[PDB]
Amino acid sequence: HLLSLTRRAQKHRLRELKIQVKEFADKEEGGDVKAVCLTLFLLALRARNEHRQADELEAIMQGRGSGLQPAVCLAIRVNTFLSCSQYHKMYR
DNA sequence: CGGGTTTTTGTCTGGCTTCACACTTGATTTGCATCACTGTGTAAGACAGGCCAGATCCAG
């Protein structure tokens, strides 16, 4: 079952398709394999109605800091009736 | 009871990455320990004793 083996074998299996994608990228974008594969996988996720994972992927492709400032954490801790102990529990 | 037919993979091989890898040291940020209290335990039932009430016996 593919997507479960290790490397150097799944390659040997998908070598034909990989060289075809390489030819297509060379013909279209001259070798921009990374971007075209990213777009193909994003649309493949969107086809199966998996917007959450696709959004997470397109957000991490930037690699960004999704950290909340302490004001927002304080607002959440106050306006939701949370004791400091339970908030610390959730935090850890 | 073991001859063929496909996966499943470290390998050779040297030349290239993005990553990895040694003292400071003063603040700076986490992470953990410490201390005085806490809330849930939350209505009835069995029994002895005193008390009159009306019944229990006694008298000429």
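Note that chain A carries Swiss-Prot numbering, so the residues on display, from first to last, are 395-486.
Including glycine, each Cβ sits where the backbone N, Cα and C put it.
Database features (Swiss-Prot):
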- A:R401 to A: Allows robust hairpin activity (MUTAGEN)
- A:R402 to A: Defects in converting nicked products to hairpins (MUTAGEN)
- A:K405 to A: Reduced hairpin activity (MUTAGEN)
- A:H406 to A: Allows robust hairpin activity (MUTAGEN)
- A:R407 to A: Impairs DNA-binding and reduces hairpin formation without affecting nicking activity (MUTAGEN)
- A:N443 to A: Impairs DNA-binding; when associated with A-445 (MUTAGEN)
- A:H445 to A: Impairs DNA-binding; when associated with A-443 (MUTAGEN)
Least buried by Cβ count (within 10 Å) of the mutagenesis positions A:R402, A:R407: A:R402
A:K405 (mutagenesis position) CB neighbourhood, other CB atoms within 10 A: 10
Mapped DSSP class for A:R401 (mutagenesis position), helix or strand or coil: coil
